[PDB]
Amino acid sequence: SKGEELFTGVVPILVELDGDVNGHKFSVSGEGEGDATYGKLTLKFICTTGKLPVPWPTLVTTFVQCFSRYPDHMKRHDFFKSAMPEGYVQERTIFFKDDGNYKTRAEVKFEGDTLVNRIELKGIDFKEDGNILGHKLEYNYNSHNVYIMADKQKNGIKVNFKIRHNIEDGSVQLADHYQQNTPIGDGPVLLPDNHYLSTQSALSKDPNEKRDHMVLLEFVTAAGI
């Protein structure tokens, strides 16, 4: 495909986010690198407007699936890389069970040799005393399966999955994800058969960092075929 070649080695990544959650405005900048050969991602995010108004874990999914490792036999299903370098639009609605929801819109593409993910996030109907606004989520993350299906109508794909956030009391906060991706360019893209991505992430902190931030290590691999 088109983009495949662009992912052959380590690629620097830039993440920029503007969000408003219940009138709480904030910005995040993140930098790091991805290595699709191993489906590896290493990034550091910084809340540039000060203190993050929501819990970091809630933003992970929002904060570049083109870095997923696709096994040789599954390469023909790699829509993500296929849309590169022109990129794709990734839109979502994330429903927090018994709480508010997040609507996101992002553009992911190359700027020179940097892979850029620019996002706009709008959060509404959050409970002031909920797990989110209330900051009751543990600082960790689970493994999930992300289901992908082709959307021949939009020349894109539809993606759906549920994230499980651990709550400090031992309970769980569900976050239903609904996603659509469409190519930015006019060029041909790879439309896949149903399959899924298997994810794993580790959250950490930078001991020497005083700004509000998050350190993230993540591995993702395609499967189901």
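Residue numbering in chain A adheres to Swiss-Prot, whereby the residues present occupy positions 2-64, 68-229 in order.
This deposition comes from X-ray crystallography, 2.0 Å.
Placed from the backbone N, Cα and C atoms, the Cβ positions cover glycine too.
As written in Swiss-Prot, here are the features:
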- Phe64 to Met: In RSGFP4; increases fluorescence and shifts the major exitation peak to 489-490 nm; when associated with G-65 and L-69 (MUTAGEN)
- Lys79 to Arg: In Topaz; shifts the major emission and exitation peak up to 20 nm; when associated with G-65; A-72 and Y-203 (MUTAGEN)
- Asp103 to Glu: In mut1.27; shifts fluorescence lifetime from 3.03 to 2.85 ns; when associated with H-145 (MUTAGEN)
- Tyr145 to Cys: In mut1.9; shifts fluorescence lifetime from 3.03 to 2.74 ns (MUTAGEN)
- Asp155 to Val: In EBFP2.0; shifts the excitation and emission spectra to shorter wavelengths and increases quantum yields compared to BFP; when associated with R-30; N-39; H-66; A-72; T-105; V-128; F-145; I-150; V-171; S-198; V-206 and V-224 (MUTAGEN)
- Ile167 to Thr: In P11; increases fluorescence at 475 nm excitation and at warmer temperatures such as 37 degrees Celsius. In Esmerald; leads to brighter fluorescence; when associated with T-65; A-72; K-149 and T-153. In VisGreen; leads to brighter fluorescence; when associated with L-64; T-65; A-72 and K-149 (MUTAGEN)
- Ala206 to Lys: Abolishes the tendency to dimerize and leads to monomeric fluorescent proteins (MUTAGEN)
Whole-number Å value for how far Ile167 (mutagenesis position) lies from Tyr145 (mutagenesis position) (Cα to Cα): 9
Distance [Cα-Cα, Å, rounded] between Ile167 (mutagenesis position) and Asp155 (mutagenesis position): 22
Other C-beta atoms that fall within 10 angstroms of the C-beta of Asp155 (mutagenesis position): 16
Least buried by Cβ count (within 10 Å) of the mutagenesis positions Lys79, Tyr145: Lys79
Rounded to the nearest Å - Cα separation of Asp155 (mutagenesis position) and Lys79 (mutagenesis position): 18
Using Cα positions only, nearest of the mutagenesis positions to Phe64 (mutagenesis position) (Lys79, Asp103, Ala206): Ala206
Cβ neighbours within the same chain of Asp103 (mutagenesis position) - under 8 Å, at least six residues apart: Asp129, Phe130, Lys131, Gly134, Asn135, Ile136, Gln177
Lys79 (mutagenesis position): secondary structure state under DSSP, collapsed to three categories: helix
Spatial neighbours of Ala206 (mutagenesis position) that are distant in sequence (at least 6 apart) but have CB under 8 A: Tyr145, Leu220, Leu221, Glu222
